[PDB]
Amino acid sequence: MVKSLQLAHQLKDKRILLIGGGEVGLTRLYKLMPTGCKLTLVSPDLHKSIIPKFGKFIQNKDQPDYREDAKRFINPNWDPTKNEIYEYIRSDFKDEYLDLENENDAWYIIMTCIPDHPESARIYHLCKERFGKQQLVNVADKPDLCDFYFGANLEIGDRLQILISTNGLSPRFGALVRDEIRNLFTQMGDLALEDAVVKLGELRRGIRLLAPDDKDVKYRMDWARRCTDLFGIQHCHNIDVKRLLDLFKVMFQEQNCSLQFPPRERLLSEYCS
Amino acid sequence: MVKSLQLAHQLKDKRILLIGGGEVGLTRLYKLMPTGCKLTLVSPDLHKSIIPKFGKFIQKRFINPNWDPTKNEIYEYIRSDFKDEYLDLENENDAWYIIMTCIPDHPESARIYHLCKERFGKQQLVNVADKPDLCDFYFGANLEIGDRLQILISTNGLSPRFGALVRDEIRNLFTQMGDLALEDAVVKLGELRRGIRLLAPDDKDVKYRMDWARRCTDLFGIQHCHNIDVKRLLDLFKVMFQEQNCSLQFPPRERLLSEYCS
């Protein structure tokens, strides 16, 4: 059978259209907000958490509003770091909300999560007709109207994100795999990536200095890779860079670019800080 | 720092354009080929593994005479440097779902990105290999857990090396575990769910039914779900439900695994 293509989208400053602000809408918001996307939310009513969490500028419906278009709210002080809705339109979707006043701009992603299925299908088809089949669309819980699927997620300390997708299995299985992965890193505790980052840096540099440069130098790549694979994510933060540089020097020169490190158990006892 | 949005795209039968059939192109083919996508590859020359693995029919334009999404093969190969006219699609209700470049010339790569964004709009997905500012998305470290589960690891301002290391760690976890027999788990979780509905069909116990299944399946975990004894868990559900006023307090995990597995 066919696999999905799993991708990590860079949404900072991208215009995103979310139609439906209820329970499913809110879960869409939890995933979209930390991305820096510039989102327009269209919904006649909102789940109770949305205003306080992501759009404190939206006014309650019973406050008098004398603007010519009282349904539209623009966050007056928006930026990608806010984690805030950019634009809220209090209304059922209407075709003219697809218009971006400015026609260089475009919606990177258009999503729906409303209780009307025939209206969702109509929106999907209108969006593909207006913006082409290249326009990404997702109609919540309607696989035939989705270009992509959200799945089970987990974060491994602020810089690592994992997505778990199923190819024709219940989402249930994705959540079980997620908890399993989360248990694994929970048991592992601190990975101290800050320090792992540094040391892989000075490892790289150090080896470049000893390098003997263009041409085996892929050996530098394959050497740093095999070495760090043998330490793994658990121990890269604890490598003694100087001892490994002395081991590289010997494997690079005087061994003819050997790529045959010592057994893992030894590498961990002789070359960790 | 912003987080990325990780998504799983359904490309079965979608047109995909790849420009550059070298080393980097070969790595793009590895990820695109199992997706059922209908790919056009544009390149004057090809890395030697491409034809053998993905375009045997290649032996200016080469159309695969026996293409289908299960083949894992290129649909169309254009032996040429990219020309603007290769953006055109016969039926123009058709579109390229993703457009990717993997060529050594930077200005030409950037020209292609802007041309595609101009012609197909900023909604058009584009990725220029190794040029962050010309990419709408990034590939990352992947692994399969069977032929049914797919995992993507992405780094946020961290070398991709960490993605690979986390990936190899998750791979090892599932390697230790052994066969998960998810086809059987799928069947048992279905018969479990059907059974519970019968023991508690009224509209008012919907939620209970759900949380009971969820807590139960959580406790068996991905590793043991294929081995549950449905009948026996049904008898356990009966007691927890009727008798114990909808109890969600289950036998402790190691008993649950010993008694309720076959």
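A Cβ is built for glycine as well, from the same backbone N, Cα and C atoms used for every other residue.
Per Swiss-Prot, these features apply:
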- A:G22 to D: Loss of dehydrogenase activity. No effect on chelatase activity (MUTAGEN)
- A:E23, A:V24, A:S43, A:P44, A:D45, A:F93: NAD(+) binding site (BINDING)
- A:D141 to A: Loss of chelatase and dehydrogenase activity (MUTAGEN)
- A:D141: active site, proton acceptor (ACT_SITE)
- A:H237 to A: No effect on dehydrogenase or chelatase activity (MUTAGEN)
Cα distance (Å, whole number) from A:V24 (NAD(+) binding site) to A:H237 (mutagenesis position): 40
For A:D141 (mutagenesis position), the one of A:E23, A:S43, A:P44, A:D45 that lies nearest, given that the binding-site residues are compared by Cα: A:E23
How big is the Cα-to-Cα gap, in Å, between A:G22 (mutagenesis position) and A:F93 (NAD(+) binding site)? 14
Starting from the Cβ of A:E23 (NAD(+) binding site), draw a 10 Å sphere and report how many other Cβ atoms land inside it. 10
Here are the binding-site residues: A:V24, A:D45, A:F93. Which has the lowest count of other Cβ atoms within 10 Å? A:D45
Within 10 Å of the Cβ of A:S43 (NAD(+) binding site), how many other Cβ atoms are there? 21
According to DSSP, folded down to helix, strand and coil, what is A:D141 (mutagenesis position)? coil
State the count of C-beta atoms found within 10 angstroms of the C-beta of A:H237 (mutagenesis position), not counting that atom itself. 20
Cβ neighbour count (10 Å, all chains) around A:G22 (mutagenesis position) is 16
May I ask you to report the DSSP-based helix, strand or coil state of A:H237 (mutagenesis position)? helix
